[PDB]
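**Q** The structure that follows is given in the form of structure tokens.
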Amino acid sequence: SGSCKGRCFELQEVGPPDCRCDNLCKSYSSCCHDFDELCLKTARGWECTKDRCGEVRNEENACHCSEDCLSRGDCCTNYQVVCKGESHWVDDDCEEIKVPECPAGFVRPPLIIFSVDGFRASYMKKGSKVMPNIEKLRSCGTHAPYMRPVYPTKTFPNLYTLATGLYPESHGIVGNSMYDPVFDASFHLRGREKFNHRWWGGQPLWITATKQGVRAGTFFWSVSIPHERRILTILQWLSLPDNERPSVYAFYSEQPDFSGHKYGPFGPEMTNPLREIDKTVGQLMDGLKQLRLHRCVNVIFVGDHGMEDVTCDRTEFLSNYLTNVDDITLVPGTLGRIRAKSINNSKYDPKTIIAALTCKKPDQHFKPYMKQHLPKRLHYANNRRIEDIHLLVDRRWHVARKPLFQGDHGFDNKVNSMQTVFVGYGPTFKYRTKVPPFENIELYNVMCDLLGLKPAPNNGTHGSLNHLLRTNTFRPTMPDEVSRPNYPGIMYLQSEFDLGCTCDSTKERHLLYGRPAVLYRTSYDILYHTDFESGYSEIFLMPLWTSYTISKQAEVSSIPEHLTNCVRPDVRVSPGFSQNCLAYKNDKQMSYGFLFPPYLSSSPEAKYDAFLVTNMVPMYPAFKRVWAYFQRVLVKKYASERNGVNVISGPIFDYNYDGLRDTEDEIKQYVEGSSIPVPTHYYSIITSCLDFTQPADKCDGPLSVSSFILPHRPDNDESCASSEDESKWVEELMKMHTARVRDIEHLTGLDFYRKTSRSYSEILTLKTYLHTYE
Ligand SMILES: *[C@@H]1O[C@H](CO)[C@@H](O[C@@H]2O[C@H](CO)[C@@H](O[C@@H]3O[C@H](CO[C@H]4O[C@H](CO[C@H]5O[C@H](CO)[C@@H](O)[C@H](O)[C@@H]5O[C@H]5O[C@H](CO)[C@@H](O)[C@H](O)[C@@H]5O)[C@@H](O)[C@H](O[C@H]5O[C@H](CO)[C@@H](O)[C@H](O)[C@@H]5O[C@H]5O[C@H](CO)[C@@H](O)[C@H](O)[C@@H]5O)[C@@H]4O)[C@@H](O)[C@H](O[C@H]4O[C@H](CO)[C@@H](O)[C@H](O)[C@@H]4O)[C@@H]3O)[C@H](O)[C@H]2NC(C)=O)[C@H](O)[C@H]1NC(C)=O
Ligand SMILES: C[C@H](CCC(=O)N[C@@H]1CCN(C(=O)OCc2cc(Cl)cc(Cl)c2)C1)[C@H]1CC[C@H]2[C@@H]3[C@@H](O)C[C@@H]4C[C@H](O)CC[C@]4(C)[C@H]3CC[C@]12C
Ligand SMILES: CCCCCCCC/C=C/CCCCCCCC(=O)OC[C@@H](O)COP(=O)(O)O
Ligand SMILES: [Ca+2]
Ligand code: NA
Ligand code: NA
Ligand SMILES: [Zn+2]
Ligand SMILES: [Zn+2]
């Protein structure tokens, strides 16, 4: 417990018992007694003035304007501008940085991450009027229209996703507040508990760097260190000798979130907070220019989430729905999480709670879900810290337990107001380049590539952001197919089938982008037909995928009356590896549907192919209403609008809600007295030509995709308008359950788009794309 002299913001760890002088010492109440005195000098502010140029060095000043300051590494960021007639970085023209211009001794371009809390993507519209430095970074660098945060759209899940490339369910920081039933402890911004490493999973970038010999401190700063001091400390660290200097740095600003919450996102009061951020950015760049590192360093300007208009009057109370609200604990606000108030309560029943919250009031501004029924695109279920009951709250509303600020965030990560920013500037990024919106889970890989690091396993798709960089150290390669398909001929007689059923240029046309590869061990059959092709699993007794193409002027027919209950045995597949219709009769709850729609057959003769037992899938009657509407009405609609479409459809089994393809052992439900497994979800991937004037089967250029993962539910309680015509609700339900192709690949162990005219990086970008319907 001595002194900090010569050790301010030192990069080593010290003690215990010895006192600390590092940038987190205040957070551990461990700074040496003279830390405030030596290390947090504030005298005379942060800006040089003409008066002070060539002053005699006074050790009391926050920063210096003396002739030695540049030797000493501690000039104010504007010193050269005020005293040498240099220009502020923002006043110089954009000049493309073809190669890193670094001082001798630098082995890689440093990375600086400048994260802003609550920075809404639409704030970039306010432009160089308010934020000339940010606008310049955006303009001369690489930028997206916006970047998608993860759900929940709160700070800590997003900050730690940025650093790990992991979903909150994987990294463990699933909210700003959490309860962990195994630890029997709670995590909050206020508390000792957040300091235990046990909450923090994955491998953040600082650890990835350090384990691979790249110097990198933890990204957190003690909040009591002012913004200007942090910037000066980063600058001083960048002046260190080669053997002590870090290659990655982080700055966090709590603005403009703090003002967003008070005044709302569209308040006139937001201008000054944004001017203040921009001034801090200006300090960093001016400082970098002072050190001749301004064409050496890569800078990421990134937000964690946006901000919405939310007032106290738009609050739903659970007391208006639940007779007994004091038996529950609620994590409230822009999402809901419900659990039992006490584990001692044995009458506590989740099903009664869900029923009592489901579709009661006409305007109802939240929706309850068991977490395994949340849209799969959220990836918000596979963690014991996420409560079984979840409430999705409508944008602009809160939920609270009982009745006894005007901006908020935390909503569904596809909501517009939740979108945030991304700008990359420096030698490794492209120059003056706009890139499409992408998800913040993808940045960890990029940051690894900017630092020559091997990423730890994460949820980014490595290579899908290659188009952001001038130089790509990572070239992705298609995974090798693991199981090769069988091609069964006509073997069996119809008399060999005891299934209890009764009835009264394929590849080039129907697999436009090639055959999906199966990336796990299994046994499956390719089945060709006039209107569609399929990969039929002999283990699961149904298609893994079914693929077909519908031209712009293809025609919809009905299932004629006499084939209504038609299921025909498939002579290419053995009785032993087929479904049977007897199981469906014996299952009172379960009906069946088809993957290729009989509705879209090319002829009445081809229509018979649709009724094969090998095109059949278990479907709840409730779900058939959704599925029939998609197949009969929507598929044709999309083919019209997009000038034909290619459709790949299939089952998903995810009983343990981990976003990954279930093994047989992990399947928990079968059609009554059979071993026909019941899917948890059904997917479709719908592809066409981005240029819609070119039809889907003759496309020269980029592709356009939209997909979904529909949950396979025995009721339509999710849809509060489901007692009406399907035209009133199925499509809204589908859009809620929009998905990336990549989500489907994880859920099915399939790899799509193996045969295209496009680069594989471009295909990785196609597979990460999400159609949000915003
Ligand atoms: C998003 O991307 C994720 C990352 O790839 C995917 O998540 C992974 O999923 C797999 C498959 O389900 C899962 O694998 C299981 O792992 C069990 C062991 O779990 C512990 O160890 C791992 C490994 O830690 C090291 O590697 C990870 C990356 O995975 C890295 O981030 C770590 O820092 C650590 O790094 C060190 O080692 C590596 C080399 O291994 C070095 O390269 C590196 O330099 C480091 O030195 C940890 O990930 C686990 O972490 C979980 O649990 C802890 C403790 O509770 C949590 O704090 C943490 O948040 C995390 O929790 C999440 O995952 C668990 C499941 O693991 C969930 O229950 C939970 O809700 C959270 O979501 C553990 O510390 C292993 O026993 C198990 O083995 C079984 O299957 C195999 C199959 O071969 C069989 O052989 C056996 O019979 C077993 O039955 C299985 O292998 C990974 O753990 C998991 N990783 C992460 C980070 O979550 C995710 O699926 C993907 N999502 C989607 C939708 O695609
Ligand atoms: C949870 C606290 C931090 C409290 C806080 O609200 N800090 C604010 C908001 C963001 N801040 C910040 O500087 O953010 C930088 C940042 C940027 C980006 Cl892009 C991503 C990320 Cl993730 C962060 C200023 C912190 C303080 C100390 C932390 C612990 C470490 O001292 C030791 C280890 C390090 C391991 O990697 C993780 C576990 C560990 C115990 C840390 C847990 C989190 C602690 C307690
Ligand atoms: C070598 C000495 C070993 C350590 C001695 C520890 C002394 C025992 C006291 C423990 C409680 C607090 C000490 C550790 C963390 C200090 C907490 C702190 O200073 O931050 C409070 C935090 O909520 C503020 O939340 P926000 O400001 O809202 O982020
Ligand atoms: Ca699974
Ligand atoms: Na039935
Ligand atoms: Na309903
Ligand atoms: Zn935040
Ligand atoms: Zn906030």
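Residues displayed in chain A correspond, in order, to Swiss-Prot positions 55-458, 470-569, 590-591, 617-884.
If you check the header, you will see the structure was determined by X-ray crystallography, 2.1 Å.
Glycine residues also receive a Cβ, built from the backbone N, Cα and C atoms like all the rest.
Look at Swiss-Prot and you will find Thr209, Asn230, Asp311, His474 tagged as 1-(9Z-octadecenoyl)-sn-glycero-3-phosphate binding site. Residues or ranges marked as 1-hexadecanoyl-sn-glycero-3-phosphate binding site in Swiss-Prot: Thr209, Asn230, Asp311, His474. Swiss-Prot lists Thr209, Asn230, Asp311, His474 with the feature 1-tetradecanoyl-sn-glycerol 3-phosphate binding site, giving similarity to another entry as the kind of evidence. As annotated by Swiss-Prot, Zn(2+) 2 binding site applies to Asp311, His315, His474. For the mutagenesis of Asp171 to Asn, Swiss-Prot gives this note: Abolishes lysophospholipase D activity. The structure shown keeps the original residue. Under mutagenesis, Swiss-Prot gives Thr209 to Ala with this note: Abolishes lysophospholipase D activity. Recorded in Swiss-Prot as a mutagenesis result, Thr209 to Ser carries the remark: 15% of wild-type lysophospholipase D activity. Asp311 to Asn appears in Swiss-Prot as a mutagenesis experiment; the accompanying note says: Abolishes lysophospholipase D activity. In Swiss-Prot, a mutagenesis experiment is listed as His315 to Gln, annotated with the note 20% of wild-type lysophospholipase D activity. What Swiss-Prot says about the mutagenesis result for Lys430 to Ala is this: Impaired secretion. No effect on lysophospholipase activity.
Mind mapping these onto the model and telling me what they sit next to?
**A** In three-state terms derived from DSSP, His474 (1-(9Z-octadecenoyl)-sn-glycero-3-phosphate binding site) belongs to neither a helical nor a strand segment and is classed as coil. The C-beta environment of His474 (1-(9Z-octadecenoyl)-sn-glycero-3-phosphate binding site), restricted to residues of the same chain at least 6 apart in sequence and closer than 8 Å, consists of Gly172, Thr207, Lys208, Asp311, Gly314, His359, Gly360, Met361, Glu362, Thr388, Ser482, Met483.
Annotation note: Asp311 (mutagenesis position) sits in a helical segment as assigned by DSSP.
Neighbours of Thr209 (mutagenesis position), defined as other CB atoms within 10 A of its CB across all chains, total 23.
Its Cβ placed at the centre, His315 (mutagenesis position) has 17 other Cβ atoms within 10 Å.
Applying an 8 A CB threshold to same-chain residues 6+ apart, the list for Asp171 (mutagenesis position) reads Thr209, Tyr306, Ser307, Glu308, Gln309, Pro310, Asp311, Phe312, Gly357, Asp358.
Under the DSSP three-state reduction, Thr209 (mutagenesis position) is assigned to helix.
Counting every protein chain shown, 28 other Cβ atoms lie within 10 Å of the Cβ of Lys430 (mutagenesis position).
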**Q** For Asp311 (mutagenesis position), what is the tally of other C-beta atoms lying within 10 angstroms of its C-beta?
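**A** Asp311 (mutagenesis position) is surrounded by 24 other Cβ atoms within 10 Å.
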**Q** Including all protein chains displayed, how many Cβ atoms other than that of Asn230 (1-(9Z-octadecenoyl)-sn-glycero-3-phosphate binding site) lie within 10 Å of its Cβ?
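**A** Excluding its own Cβ, the number within 10 Å is 17.
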**Q** Give the helix, strand or coil assignment DSSP yields for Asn230 (1-(9Z-octadecenoyl)-sn-glycero-3-phosphate binding site).
**A** coil
**Q** Looking only at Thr209, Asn230, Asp311, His474, the residues listed as binding 1-hexadecanoyl-sn-glycero-3-phosphate, what is the longest Cα to Cα distance in Å?
**A** 15
**Q** With 11 residues left out of the model, how far is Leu458 from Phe470 at the Cα, in Å?
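**A** End-to-end across the missing region, Cα to Cα: 17 Å.
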**Q** So which of the recorded positions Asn230, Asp311, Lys430 sit close to ligand 8, that is, with a CB under 6 Å from an atom of it?
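**A** By the Cβ criterion, which requires under 6 Å to ligand 8, the hits are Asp311.
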**Q** Need one number: the Cα separation in whole Å between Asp569 and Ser590 across the 20 missing residues.
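**A** End-to-end across the missing region, Cα to Cα: 29 Å.
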